[PDB]
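Data first, discussion second: the structure below is written as structure tokens.
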Protein chains: 8
Amino acid sequence: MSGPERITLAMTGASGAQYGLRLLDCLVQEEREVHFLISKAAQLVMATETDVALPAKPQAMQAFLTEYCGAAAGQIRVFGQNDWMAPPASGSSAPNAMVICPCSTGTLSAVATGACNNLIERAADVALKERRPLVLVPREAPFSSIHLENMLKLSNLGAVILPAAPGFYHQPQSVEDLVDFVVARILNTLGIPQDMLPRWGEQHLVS
Amino acid sequence: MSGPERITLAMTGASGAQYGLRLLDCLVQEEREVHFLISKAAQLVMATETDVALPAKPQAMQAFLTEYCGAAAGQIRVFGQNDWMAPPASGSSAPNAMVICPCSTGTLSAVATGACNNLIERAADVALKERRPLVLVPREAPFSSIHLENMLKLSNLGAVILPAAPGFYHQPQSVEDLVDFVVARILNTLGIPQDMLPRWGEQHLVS
Amino acid sequence: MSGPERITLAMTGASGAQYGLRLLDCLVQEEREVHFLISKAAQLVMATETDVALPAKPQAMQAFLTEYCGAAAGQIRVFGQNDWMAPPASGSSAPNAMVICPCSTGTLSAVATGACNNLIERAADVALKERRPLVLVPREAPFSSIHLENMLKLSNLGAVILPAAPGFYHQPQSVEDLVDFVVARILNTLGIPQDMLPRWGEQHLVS
Amino acid sequence: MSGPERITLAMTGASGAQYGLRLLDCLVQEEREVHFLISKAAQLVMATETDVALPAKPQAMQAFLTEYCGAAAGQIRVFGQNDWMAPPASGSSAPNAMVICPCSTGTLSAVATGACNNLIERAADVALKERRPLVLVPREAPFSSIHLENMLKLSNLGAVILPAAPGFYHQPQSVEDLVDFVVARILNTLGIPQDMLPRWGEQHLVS
Amino acid sequence: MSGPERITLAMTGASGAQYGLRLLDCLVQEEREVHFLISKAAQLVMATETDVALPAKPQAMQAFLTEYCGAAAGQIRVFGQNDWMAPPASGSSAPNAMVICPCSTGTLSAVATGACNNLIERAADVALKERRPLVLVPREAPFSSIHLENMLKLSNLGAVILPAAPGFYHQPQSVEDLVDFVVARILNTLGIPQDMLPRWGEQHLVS
Amino acid sequence: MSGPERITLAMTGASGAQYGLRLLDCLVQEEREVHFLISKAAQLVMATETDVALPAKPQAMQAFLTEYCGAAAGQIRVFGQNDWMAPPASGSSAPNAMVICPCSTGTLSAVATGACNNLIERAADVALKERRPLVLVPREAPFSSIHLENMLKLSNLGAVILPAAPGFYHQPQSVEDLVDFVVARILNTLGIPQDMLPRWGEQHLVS
Amino acid sequence: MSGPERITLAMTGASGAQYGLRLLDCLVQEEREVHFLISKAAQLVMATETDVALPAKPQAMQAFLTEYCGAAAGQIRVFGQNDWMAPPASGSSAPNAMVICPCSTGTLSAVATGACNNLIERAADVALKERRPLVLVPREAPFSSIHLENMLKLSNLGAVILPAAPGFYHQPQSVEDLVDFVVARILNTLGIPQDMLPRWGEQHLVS
Amino acid sequence: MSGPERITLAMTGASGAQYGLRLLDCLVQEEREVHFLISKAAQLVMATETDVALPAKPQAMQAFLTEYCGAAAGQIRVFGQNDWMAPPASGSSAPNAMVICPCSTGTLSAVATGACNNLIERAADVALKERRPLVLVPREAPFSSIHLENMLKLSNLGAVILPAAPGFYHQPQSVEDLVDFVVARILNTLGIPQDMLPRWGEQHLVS
Ligand SMILES: Cc1cc2c3c(c1C)C(C)(C)CC=[N+]3c1c([nH]c(=O)[nH]c1=O)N2C[C@H](O)[C@H](O)[C@H](O)COP(=O)(O)O
Ligand SMILES: Cc1cc2c3c(c1C)C(C)(C)CC=[N+]3c1c([nH]c(=O)[nH]c1=O)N2C[C@H](O)[C@H](O)[C@H](O)COP(=O)(O)O
Ligand SMILES: Cc1cc2c3c(c1C)C(C)(C)CC=[N+]3c1c([nH]c(=O)[nH]c1=O)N2C[C@H](O)[C@H](O)[C@H](O)COP(=O)(O)O
Ligand SMILES: Cc1cc2c3c(c1C)C(C)(C)CC=[N+]3c1c([nH]c(=O)[nH]c1=O)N2C[C@H](O)[C@H](O)[C@H](O)COP(=O)(O)O
Ligand SMILES: Cc1cc2c3c(c1C)C(C)(C)CC=[N+]3c1c([nH]c(=O)[nH]c1=O)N2C[C@H](O)[C@H](O)[C@H](O)COP(=O)(O)O
Ligand SMILES: Cc1cc2c3c(c1C)C(C)(C)CC=[N+]3c1c([nH]c(=O)[nH]c1=O)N2C[C@H](O)[C@H](O)[C@H](O)COP(=O)(O)O
Ligand SMILES: Cc1cc2c3c(c1C)C(C)(C)CC=[N+]3c1c([nH]c(=O)[nH]c1=O)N2C[C@H](O)[C@H](O)[C@H](O)COP(=O)(O)O
Ligand SMILES: Cc1cc2c3c(c1C)C(C)(C)CC=[N+]3c1c([nH]c(=O)[nH]c1=O)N2C[C@H](O)[C@H](O)[C@H](O)COP(=O)(O)O
């Protein structure tokens, strides 16, 4: 397989719950192991803007998502926001790529300043210190200078700042096709196969 | 009327031609005068990703768009990329708000460094020096540190960096509803009435 | 009316509860709509240093303050610290000016770094990104370099840093007159009429 | 004795003459020697906002203040604004702590940039170069970014930026009690005994 | 006595609970008064990596530690994480030196940015603003650039960054001897007598 | 094999000779080729704080260490401090990972500023310019701001700053177990198998 | 006694050997213990510009200087440039103030960047990390921007930059009186009694 | 002639009046035209530390100095501190080199920030803007970070920062020989012949 075997997927409280669910689905279909993390604000967002009835506590959540995605047993592990015994909490853990999608402006700030106030924030802190991949998917508009300075600092340290800014150049016919654009971008960044977004110009030889 | 009477609307070569067309339509419906500017790369984008057959040269383009939008005569003025005699070229012009939507990473850079290589770039330069409103709508992903540093510098000087990052919290049913989200945000930033995106929490009194 | 119709007034855990109460009273007397926010530490401060018995929960608090100020029904809206459905949480809300008075060093930091950990902090973050007025009233002494760097960054972005530093040049006779000095300054900054602090030198024509 | 035997107390032209007079009184009561310096603008402030009739020239001023405070002969030395032969002008002088209270934004600037235009400004310059204590008590509101950058630079070099921002948590009953709060803070910073502001939590053992 | 009479000792959630316990023991043996603070994550660390059964709540914790160390009554005061009435919360408190040992990357960040979210973080903020001693003992590896920038900013402001990096040059025979090395370093920094680590080269006169 | 086939291991004059010896032993056991470099101060440290009688000159040193570690012939190459003909001196050499363990504050400085005064310093300079892995293991306490600024600059350029700060969370029973903690961290950073430090939380599925 | 009991006095290769000799003499007369360090370039300077025939090696040098100054036995300790076992090499040593007089531009640079290439440079590095006094006495003219940036960085960290720039305001009659001016300044900075330079304005009471 | 025909020589209020007088004498002996400027504080310094009885007003001062130096008529022009009609006030003047000797910390600051408060300060401002030579001769000790940052900024812009720091390597026998060292350095910097300080190593061919 190309790309990482294990991905820490954190969802935080920005608009765009559909991006996180769709990415979790694609990762499951590519037979990757997923350590799933979700913030209390992200649970509110998912309730407000989708019809997914996600259980509150980690054990019921893991059952639910395993079903929702057609996953194998043990494929999705769910960890709570203060579970410091979970792999993402420590750099001595086995190597994982991490994606925060969506990434709230609050979580962006926490990762930029090193706040480490919960498992999501600490797991990003660990990714940076161990130089493991870290992809942040913000959804906000306008971006203030506070937002931008946080993104610049993280990008300069090697995090990939991938905003939820879909392109329109693959004939999108629905909301799902825009969601897939961004998910494909994330998958390309991780080095994981995807077939939702073609390789640009791959058949063009000259002109 | 609340908001500016005249808006310079520049389209540049990022994905998202639909955002620029829809904004031009809303501005026409709110009876504003629009100075329309379009880059050569943006004409290619519009050809690639829409079915709008926009004429190449300014006089035919102005006729075309006046028709496309149901505009009054003289309501849309179109200026070419080297027309230094057009109002946006000089700070001695009458006051306009300016929006670059979509805003390519190339145009972002040119405005940040002050390159002024064509009328779009000079008009932004003039907006900044006269402290008139300037809203930039980038569409790119990932954003590199070069992109981010250009956005931060412009935001620190008072430009509004409004990425084409639609939210999902008003029950979007189509691509058009995501386009409208971003257009509504732009209109709110200019202070121009819109009824596509409700005012958040306006009916919530307590809890 | 001159000045904003709606003001988000946040109280946070610095000394100076009287400044926040007096400002809320003046805003009510000028017929403005107030979105009132209060932190858990600020509730402790108000208990420690005043005799106002403010109810704990938002609905009882709103009744209490409506009475305390002689307000009209609906004039004061109170929102809890995690009520992400309230208007100040989103930039899609209708435009409000925001004042944080008093502003703790913790809240100053959170706004400077973009932490957005509760509604007060997120509402400031939204004010900055939408370029709506934001006035911060710190009360601390000494100010360390951490405090000062947070204030400088926010002032450079356009926040008004208005410390609770009353002047003595209008013959103050009581603690209430010093409180009124600072409140008048805040009201002048918002553009809202006040008659507690005269206009300096308004009758002086020459010398 | 704890704290310095000699204090250079400079008064400059910000509101808050009462803070400077009260501090001079407390220092005299603690049997310290005071080198008293006062700017021409501060003399105007004292005339405008108090009823103290301070003589203009140094010899008469020294007599006046010696009386006003109940000081011993020689306890208060007064030096004029161009008296380069006075101890505070040179780093070869005996060690003194310096307090500028109130500290105008002009004097803040002069000390930050090293202007040394009069004895007050040079004495601060000497304090910094000899690493002797320097406490600045500004009274201004709002603080601009110019003010804040001057304060940050001085704080980073080890000056104590102590704004005239009294707290309300010791049951203040009058203007005099707010003045005493700030004076007590200054005295605590110098390490000089005071009994106006109790030691916080000194009797609290647990909870 | 040389060194401070009162030390605020805060334990936070990094590996190295033994360093904090041993320092508390040495401070008790040198007859100092200790204000003991402990974070919720540090309680988890102590449970995971030692056999000390520390009670959860402050009153039982104070009894426990008084016993564990052979302390006098009142010698160890324990304060909870939201006890804003305890001495370390305010700069008006009596002077204490503060040591955070171990110091988590989260607590490092909070002190660097001024977050003040709990008593530990506020007490450090107060130490810096009052220019009282502040010693931070991080335990992490690798240190990222976020960690390092937080440490540099605090060191530039006068905090002592003392990582839990024991030396091997005093013939260490056990884990306890490495723990004692770091504790001795902390005690030397505070100016408090210790006899675990000899004075280097004290008997060497020439060569 | 996972990880690099060749490692340049440099020892410099900080406390912690045991870390460098143990790492050299683990690298030999994993069948890697090691280019061993040692400074004159590090030879003094090893004499002072261990019982290893390391020969002075490179040929005798190579024989000695080959024996000490059970290495194959040619597995350990030793190069002197001015041997500019050795592979690590030039970027045209075959690719190696480099570890400086322990890393003195002097060697840290030299690498940060680019001094290149001996083979160790030049080999690090070459690692950075060719973007090959570079891991620095400092042992010092306190770290001054000079130390920290040197570490930050190198970390920002992609060096891994891994201080000799062992954790206590794998039940350490001896000095050797603390040494192994840090060595395991270094091996994890290089991507080389180790079984001294388990993978955190690897068996934890939920909670 | 006021001031430190032990002073590390380092001489380095700038013009002004007489300043270093005279300071060593005054320190001996004030009964302080001196750890004397001298660079190879400073030995050349002393040969070139004085008639002091200083022995080359430390044991003979210590005898020589003990005689030259009228010191007690053991009062002057001399350490060679690579004697890492001497007290100044380690922060675990007993506390000393350090003066580098004269301070070459090379030694200034080494201390600023943390090079630690010999005992003088390491002893300064240790002074900074332990926050012990460090006074640098450069003699160079012009100062380039490289010199100035090195001095600024060290001054910002708390080193005292005291150039060999004598004043003329105490009626100097000879070269010795100019040398004494600078030596007195150094002694004042250390807090050690001296009677060569009077206290400025000490008898001036008013004007 | 080598070097400039006209030199603006400004004296300001630092110790070292003898340097300025001696330079004026050497410039007269080399037949240069001198525009002489002197501050009010420098007149006080000259009264305090020399026996030169310099007349107060410019016309009498010019007569006096013409005599003191053996100058030709018109060779020394003296201009008062507010004489904006004198050549140094404007960049349209004929080209002159400027030397401020001695240069007070106040004048250093004024030139660094561009204050231009009197003819000396404006003449330096003009030198910098026209890129004419500007040499500043400070006399202060210690130099604070404020001093150093002012010197660094001016040196980075091309001013020569030449402190009054004489060397001892040309067998100085008196105060006059130290004064001549610095004057020779200034003359070398201007490119004007001098024979007080030999050319170093001019007769050394090898070793
Ligand atoms: C609950 C809530 C919070 C929104 C939010 C919404 C809700 C329902 C929406 C969907 C109705 C409107 C859009 N919101 C966004 C948002 N923050 C942000 O960066 N982008 C957003 O798009 N916020 C704020 C965000 O959740 C917070 O500031 C939380 O403190 C973040 O905490 P977290 O990082 O731990 O998830
Ligand atoms: C023509 C072309 C150019 C794209 C582009 C596309 C096409 C059709 C798409 C739609 C197929 C794929 C997306 N593209 C984007 C893009 N630049 C950018 O910032 N965001 C984009 O989304 N570029 C590049 C951009 O047009 C250039 O770098 C031009 O030089 C910009 O010139 P302009 O600012 O004057 O318009
Ligand atoms: C409860 C409490 C907290 C004080 C405080 C007091 C109390 C009663 C006083 C009145 C007795 C003494 C003064 N205090 C101030 C203070 N922080 C600050 O910036 N200025 C203050 O004047 N603090 C600290 C502050 O409340 C905190 O650090 C909280 O974490 C801030 O949380 P908040 O921003 O959410 O309100
Ligand atoms: C005379 C005068 C000047 C005030 C002033 C007042 C008066 C009476 C008051 C009391 C009526 C209103 C408040 N004022 C303040 C003030 N500057 C400042 O930083 N804070 C102030 O509170 N200023 C300005 C200040 O005095 C100047 O800018 C002087 O140039 C400062 O010179 P100084 O530093 O040498 O004293
Ligand atoms: C509970 C827990 C948290 C560890 C931790 C461990 C556990 C048991 C160990 C011992 C098993 C592994 C090492 N850990 C460290 C750590 N943070 C850190 O900076 N260094 C550490 O050595 N963390 C994270 C840290 O506790 C957090 O990010 C908390 O949010 C910090 O909160 P605090 O500052 O309020 O204590
Ligand atoms: C010889 C010697 C030098 C120690 C030292 C010791 C000795 C025996 C010890 C073990 C007794 C005490 C601790 N020391 C350390 C140290 N430098 C440092 O960064 N950390 C240290 O732990 N130093 C200083 C260091 O060796 C120097 O400054 C050398 O110039 C570094 O040269 P190098 O980088 O080429 O090895
Ligand atoms: C030997 C030598 C070196 C002089 C020197 C002289 C000699 C005799 C003089 C006395 C004839 C002329 C003046 N010199 C000075 C000088 N460096 C400097 O900063 N200021 C000086 O005044 N240098 C250079 C300085 O010694 C070096 O650059 C050494 O490398 C410094 O090494 P050190 O810091 O270890 O002493
Ligand atoms: C009058 C006076 C002022 C001294 C001074 C002296 C006197 C007699 C001495 C000779 C007795 C002691 C040394 N002093 C120096 C000094 N400033 C400085 O940078 N270096 C000095 O060496 N000062 C201060 C300096 O003159 C001022 O701060 C003036 O405001 C500077 O104004 P100027 O730049 O316009 O000359």
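Every residue, even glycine, has its Cβ placed from backbone N, Cα and C.
Copied over from Swiss-Prot:
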BINDING   B:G13, B:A14, B:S15, B:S39, B:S104, B:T105, B:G106, B:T107, B:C116, B:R139  FMN binding site
BINDING   B:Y169, B:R185  dimethylallyl phosphate binding site
MUTAGEN   B:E49 to Q  Severely compromises catalytic activity
MUTAGEN   B:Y169 to F  Severely compromises catalytic activity
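In the shown protein chains, 23 other C-beta atoms lie within 10 A of the C-beta of B:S104 (FMN binding site). Reported as a whole number, the C-alpha separation between B:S104 (FMN binding site) and B:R185 (dimethylallyl phosphate binding site) equals 19 Å. Our reading of the FMN binding annotation (B:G13, B:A14, B:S15, B:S39, B:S104, B:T105, B:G106, B:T107, B:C116, B:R139) yields a largest Cα to Cα distance of 22 angstrom. Filtering the binding-site residues B:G13, B:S104, B:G106, B:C116 for a Cβ under 8 angstroms from any Cβ of chain A leaves an empty list. There are 20 other Cβ atoms within 10 Å of the Cβ belonging to B:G13 (FMN binding site). Proximity to ligand 1 at the level of Cβ atoms, with a cut-off under 6 angstroms, picks out B:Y169 from the recorded positions B:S104, B:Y169, B:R185. The CA atom of B:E49 (mutagenesis position) is located 28 Å away from the CA atom of B:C116 (FMN binding site). Cβ neighbour count for B:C116 (FMN binding site) (all protein chains, 10 Å cutoff from its Cβ): 16. When other Cβ atoms within 10 Å of the Cβ of B:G106 (FMN binding site) are tallied across all protein chains shown, the result is 16. Counted over every protein chain shown, other Cβ atoms within 10 Å are most numerous around B:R185 among the recorded positions B:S15, B:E49, B:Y169, B:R185.
Here the C-alpha separation of B:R185 (dimethylallyl phosphate binding site) and B:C116 (FMN binding site) works out to 27 Å. For the pair B:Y169 (mutagenesis position) and B:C116 (FMN binding site), the Cα-Cα distance reads 38 Å. DSSP classifies B:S15 (FMN binding site) as coil under the three-state reduction.
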